[PDB]
Amino acid sequence: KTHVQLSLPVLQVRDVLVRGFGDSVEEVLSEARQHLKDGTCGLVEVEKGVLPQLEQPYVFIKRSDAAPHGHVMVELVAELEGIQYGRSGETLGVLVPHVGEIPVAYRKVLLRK
């Protein structure tokens, strides 16, 4: 399937134990996709002071279309020192590994895979 229905656990930034996916744009995008497939991917909603508490490169999920079954359609865009690799709509948040942190909510998305 080109798209996969996922419910992503929304984590508070100060709870997150592993604050990024790796060390290159290509690695974070690869790791993000692997974790999304394995259901070990969390989502941190971006606000003032959230991104400086996480590790670059960042992986964003961004709205790719204006929402089957409640699931917003999203795609991945990485960012490293202010350059984004990808072009998409509004940020739904930043992806991080999930290693058992208690979520505050769940974000139903349809991931272009």
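Note that chain A carries Swiss-Prot numbering, so the residues on display, from first to last, are 11-76, 79-125.
For this deposited structure, the header notes the method as X-ray crystallography, 2.0 Å.
A Cβ is built for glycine as well, from the same backbone N, Cα and C atoms used for every other residue.
Taken residue by residue with DSSP, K47 (variant position) is part of a helix. Recorded in Swiss-Prot as a natural variant, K47 to R carries the remark: In strain: Omicron/XBB.1.5, Omicron/EG.5.1.
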Unmodelled stretch of 2 residues - C-alpha distance in Å from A76 to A79: 7
